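Working notes, structure below.
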Amino acid sequence: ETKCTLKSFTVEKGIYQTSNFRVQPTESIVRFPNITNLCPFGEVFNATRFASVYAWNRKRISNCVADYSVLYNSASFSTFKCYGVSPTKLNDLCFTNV
Amino acid sequence: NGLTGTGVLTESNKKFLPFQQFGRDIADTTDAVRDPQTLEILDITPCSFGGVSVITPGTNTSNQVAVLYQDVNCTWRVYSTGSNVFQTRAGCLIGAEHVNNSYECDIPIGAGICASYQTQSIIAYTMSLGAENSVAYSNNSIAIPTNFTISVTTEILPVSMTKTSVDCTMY
Amino acid sequence: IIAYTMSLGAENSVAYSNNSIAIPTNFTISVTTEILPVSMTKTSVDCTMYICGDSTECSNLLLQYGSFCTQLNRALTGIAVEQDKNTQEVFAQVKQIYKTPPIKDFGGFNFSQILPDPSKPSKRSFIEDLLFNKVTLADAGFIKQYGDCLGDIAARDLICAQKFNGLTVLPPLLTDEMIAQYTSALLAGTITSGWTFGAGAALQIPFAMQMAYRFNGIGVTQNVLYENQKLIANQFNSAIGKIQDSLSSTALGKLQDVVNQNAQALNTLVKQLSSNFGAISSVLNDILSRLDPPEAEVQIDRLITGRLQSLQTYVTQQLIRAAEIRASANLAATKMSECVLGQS
Amino acid sequence: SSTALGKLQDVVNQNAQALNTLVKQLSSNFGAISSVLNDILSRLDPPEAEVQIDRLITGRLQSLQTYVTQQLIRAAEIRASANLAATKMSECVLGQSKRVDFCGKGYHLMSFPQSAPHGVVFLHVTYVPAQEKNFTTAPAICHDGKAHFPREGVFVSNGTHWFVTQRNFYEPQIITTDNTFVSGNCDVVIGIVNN
Amino acid sequence: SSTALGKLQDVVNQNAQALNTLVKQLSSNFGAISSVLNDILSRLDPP
Ligand SMILES: *[C@@H]1O[C@H](CO)[C@@H](O[C@@H]2O[C@H](CO)[C@@H](O)[C@H](O)[C@H]2NC(C)=O)[C@H](O)[C@H]1NC(C)=O
Ligand SMILES: *[C@@H]1O[C@H](CO)[C@@H](O[C@@H]2O[C@H](CO)[C@@H](O)[C@H](O)[C@H]2NC(C)=O)[C@H](O)[C@H]1NC(C)=O
Ligand SMILES: *[C@@H]1O[C@H](CO)[C@@H](O[C@@H]2O[C@H](CO)[C@@H](O)[C@H](O)[C@H]2NC(C)=O)[C@H](O)[C@H]1NC(C)=O
Ligand SMILES: *[C@@H]1O[C@H](CO)[C@@H](O[C@@H]2O[C@H](CO)[C@@H](O)[C@H](O)[C@H]2NC(C)=O)[C@H](O)[C@H]1NC(C)=O
Ligand SMILES: *[C@@H]1O[C@H](CO)[C@@H](O[C@@H]2O[C@H](CO)[C@@H](O)[C@H](O)[C@H]2NC(C)=O)[C@H](O)[C@H]1NC(C)=O
Ligand SMILES: *[C@@H]1O[C@H](CO)[C@@H](O)[C@H](O)[C@H]1NC(C)=O
Ligand SMILES: *[C@@H]1O[C@H](CO)[C@@H](O)[C@H](O)[C@H]1NC(C)=O
Ligand SMILES: *[C@@H]1O[C@H](CO)[C@@H](O)[C@H](O)[C@H]1NC(C)=O
Ligand SMILES: *[C@@H]1O[C@H](CO)[C@@H](O)[C@H](O)[C@H]1NC(C)=O
Ligand SMILES: *[C@@H]1O[C@H](CO)[C@@H](O)[C@H](O)[C@H]1NC(C)=O
Ligand SMILES: *[C@@H]1O[C@H](CO)[C@@H](O)[C@H](O)[C@H]1NC(C)=O
Ligand SMILES: *[C@@H]1O[C@H](CO)[C@@H](O)[C@H](O)[C@H]1NC(C)=O
Ligand SMILES: *[C@@H]1O[C@H](CO)[C@@H](O)[C@H](O)[C@H]1NC(C)=O
């Protein structure tokens, strides 16, 4: 460590500070709430009548697992863009006030 | 709940209001969390802690070293245990043999303790302040010199350093 | 609340004439104190632990700024060894540990409040003990174990908050008992040998005759001392008693300001970890989760730049303060050689 | 000629190390895609190469700033050292100093300057007493109900006879009325002796 | 009364020059589109 922080192969007599004592993690744990249902993917994206844009509709979503892969067979979106989050991270997260 | 991290989880005494899930310290790092299944509060403490120093007699003489863990008290969070474990008010020193003598400081460990490459091995000792002396003081005794010596000593003092200039655009 | 013009001092007039003189007929022996800072706290910083923590992505991104951390630590180690050099120039002037004999016959002068107390664990004087309790440090020892602050004890104890972020305080080379031994040797030499132990070998001399020499040095004949010896001894003893009194009563502000400044600097470093520096958050774990590598790197870069400049500011101000303490320690060494080892 | 001037070599070493550190710090990206301006300016067009060049400019400017600041601090220290050397030149070389340990250990006699690379060396010639000897002493001498004090010396006794000598060199002499002066009678001085 | 106190005038000169340099350094873009906050805040929206 000292040879490498000195950028030399020779060390001269003395005492040198090295990095703090590190401990490596042994396990990995995940703790999500107890949720069983799936989110209403089929009554939001597969509804029969949508609202007019001047009187748009707002729906509350809560207490459901957001496994969007079920939309892969029956849906094809021409525009999909998220702001404030990455699309590749959506499967690890947990969402508030949806 | 999506918040990732690393550390040690322990049972807590903090008590959250029902609308709270995370707890933050002054540096704004998350240091407490409510478990989403058991609804119990946990403290999150970092994992790395404690300074480390390495004492070498120079790698042009030997690759023996001693290691000072400045935050350990052995009577462990160490890389190795070997032999010659010696406790100091500066930390736990591993790899150097403790002796009872006292010399001038060679490599200062700290808190009054020095180390040196003697007999080869590495030894650690308490530094000596100097030779002890006593003056034969009485209320009617004086000491007068009878000879002298002419002494010549050197004293070195820096007076200048190198004058440099820099071209910003070129750098 | 009142506002006024400050006064410069009491007005006085000298009765000057072309054939008038004023001659003293008595004297007073005065004892005064002078306080001088000699060292400050030696600190060290782990860049990786301060800037990144246990983040591996941040630590890999930081490898473009390793020269800057080697530079910071070089500066801090320079300061750290300079502090020990300071203490050595001030206190280690003589390398013979003189003891004072059990012959406490010093012509009537009482040196009991400034001479070592063998009834203590240390061998500190009475005055040194009174001084030791008027300066409150921040580190009672230098071994704070990991298990000792594990839980919420961290971030409620400022020292564990500093330690979990890579900020270490190293212990001085000379313990307080060694410094007390040095001052004890200086006192013993100066009261049993006068000013001769600073120029060669200590040559004993009775204390009253040494005091007569010192009276000669200021332009007063020796018979003035020898004929007023009891009065002079009593005045000296009373003045020393006045010192202890005043102290034990009520300060060492110039020595407490150093401790306060170092502690405040470290704590300011710790609180500056709550700045966004123009990023979306100040926590690496909120960025690394909810953002993917290539577009989290911009935020992590902002944080890295901010925290690096924070460390740089700290090191610069520490260098400036160390220069000032160096000047003070040089003055103290000069005063030790010229006022204690001689007569000025 | 045997075997050093460490305090004068440290200055050279520090300045050289500072300049070389400046040179190696040109290999930092500072958060850009590369540390070479020619890899950015080729493969990238002006408006979107300007962001990278801005990152590099900021980094290198702060590198220069750090260098200049540390140079100023070091120059202050060298200024203090040079002021001390000028004081020593005027007070130890151009005169004789009474300040203890200012111009060497002992009693200062004289000093000689020698020039060295980026510095000065002083050779301090001092006087060190040696071969001391024990004597009995007294503050005053009582002769005719009068107390006699030495003029510029101290009263010593070889065991049987009393002499007056100078304080820094043993040179005993007979106590006369030209060595001493009278003040008062023999009732106030504490350790007065008869002679 | 004839003809100086250069060492005392250099202090005044240095302090004045430092303050004036601070004032002129308000004309730097630092890599932005302009050095005026009112040209940025007008023609550009918050985020
Ligand atoms: C979440 O589910 C777990 C089980 O999957 C529940 O844990 C039970 O808790 C009760 C306490 O009232 C225990 O008696 C059971 O033994 C637990 N079950 C298991 C398998 O450990 C938990 O209660 C659920 N969450 C909530 C809020 O009810
Ligand atoms: C004072 O000390 C000097 C030594 O510094 C003595 O001179 C030495 O005497 C010895 C023995 O006679 C010789 O071997 C040396 O050559 C002498 N030294 C020099 C430099 O000449 C001197 O005798 C001492 N004087 C007294 C009175 O003791
Ligand atoms: C020395 O003699 C002078 C001359 O009388 C004294 O000083 C004057 O004192 C009066 C009253 O205190 C003042 O009003 C005058 O202004 C003083 N100065 C003069 C008259 O020039 C002084 O008190 C004497 N000093 C001592 C020690 O006795
Ligand atoms: C010189 O001053 C001292 C005081 O410092 C005088 O001694 C005091 O005398 C008074 C009255 O006799 C006593 O109450 C005090 O106890 C004495 N002080 C001490 C410390 O002993 C002394 O008389 C003065 N001398 C002259 C010639 O005026
Ligand atoms: C103290 O010194 C005196 C010198 O004055 C010694 O006395 C003389 O010694 C010499 C040689 O022994 C004799 O010739 C003289 O007759 C002595 N007397 C005088 C008046 O000169 C004396 O011996 C010394 N004492 C000690 C203890 O060394
Ligand atoms: C939507 O309708 C299609 C076709 O009928 C079907 O495949 C799909 O399962 C429906 N979605 C839901 C959520 O039921
Ligand atoms: C250390 O090694 C170098 C090269 O091998 C050599 O020149 C040098 O003299 C060695 N050190 C000592 C103290 O001999
Ligand atoms: C080590 O622990 C002992 C007792 O547990 C304690 O006395 C000592 O102070 C500790 N180490 C140091 C040098 O502080
Ligand atoms: C070293 O000092 C200790 C202190 O108790 C003593 O017990 C021992 O005999 C001495 N010699 C050794 C152990 O080398
Ligand atoms: C010196 O003064 C102290 C008071 O602090 C007293 O205890 C002691 O007895 C005095 N010494 C002598 C010899 O009177
Ligand atoms: C002075 O006398 C004392 C008392 O015996 C002794 O310790 C010491 O050696 C003597 N000093 C010299 C220089 O003879
Ligand atoms: C010196 O002390 C002795 C005690 O041995 C005493 O008899 C004598 O009177 C004292 N003399 C002086 C001048 O203090
Ligand atoms: C000194 O001489 C006087 C007068 O001759 C005498 O009274 C006194 O006692 C003597 N002192 C001693 C100590 O003999």
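Throughout, chain E uses Swiss-Prot numbering, with the displayed residues spanning 939-941, 944-987 in order.
Looking at the header, which is where the method is noted, we find electron microscopy, 2.8 Å.
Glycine residues also receive a Cβ, built from the backbone N, Cα and C atoms like all the rest.
For E:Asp950 (variant position), no same-chain residue lying six or more positions away in sequence has a CB closer than 8 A to its CB. Swiss-Prot documents E:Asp950 to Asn as a naturally occurring variant and attaches the note In strain: Delta/B.1.617.2, Mu/B.1.621.
Of all Cβ atoms in the shown protein chains, 10 besides its own fall within 10 Å of the Cβ of E:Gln954 (variant position). The secondary structure of E:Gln954 (variant position), as reduced to three states from DSSP, is helical. Looking at Swiss-Prot, the entry for natural variant E:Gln954 to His says: In strain: Omicron/BA.1, Omicron/BA.2, Omicron/BA.2.12.1, Omicron/BA.2.75, Omicron/BA.4, Omicron/BA.5, Omicron/BQ.1.1, Omicron/XBB.1.5, Omicron/EG.5.1.
Here the residue is the original one, but Swiss-Prot notes a natural variant at this spot, E:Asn969 to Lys: In strain: Omicron/BA.1, Omicron/BA.2, Omicron/BA.2.12.1, Omicron/BA.2.75, Omicron/BA.4, Omicron/BA.5, Omicron/BQ.1.1, Omicron/XBB.1.5, Omicron/EG.5.1. Non-local contacts of E:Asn969 (variant position) by the CB criterion (under 8 A, 6+ apart in sequence, same chain) comprise E:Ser975. E:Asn969 (variant position) carries neither a helix nor a strand DSSP state and counts as coil.
A natural variant is reported in Swiss-Prot for this position, E:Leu981 to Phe, and the note states: In strain: Omicron/BA.1. Under 8 Å, Cβ to Cβ, and six or more positions away along its own chain, E:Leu981 (variant position) finds no residue. In the three-state DSSP scheme, E:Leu981 (variant position) is classed as helix.
Cβ contacts within 10 Å of E:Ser982 (variant position), excluding its own Cβ and spanning all protein chains shown: 9. Listed in Swiss-Prot as a natural variant, E:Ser982 to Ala is described as follows: In strain: Alpha/B.1.1.7.
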Inter-residue C-alpha distance, E:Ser982 (variant position) and E:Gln954 (variant position) (nearest angstrom): 38
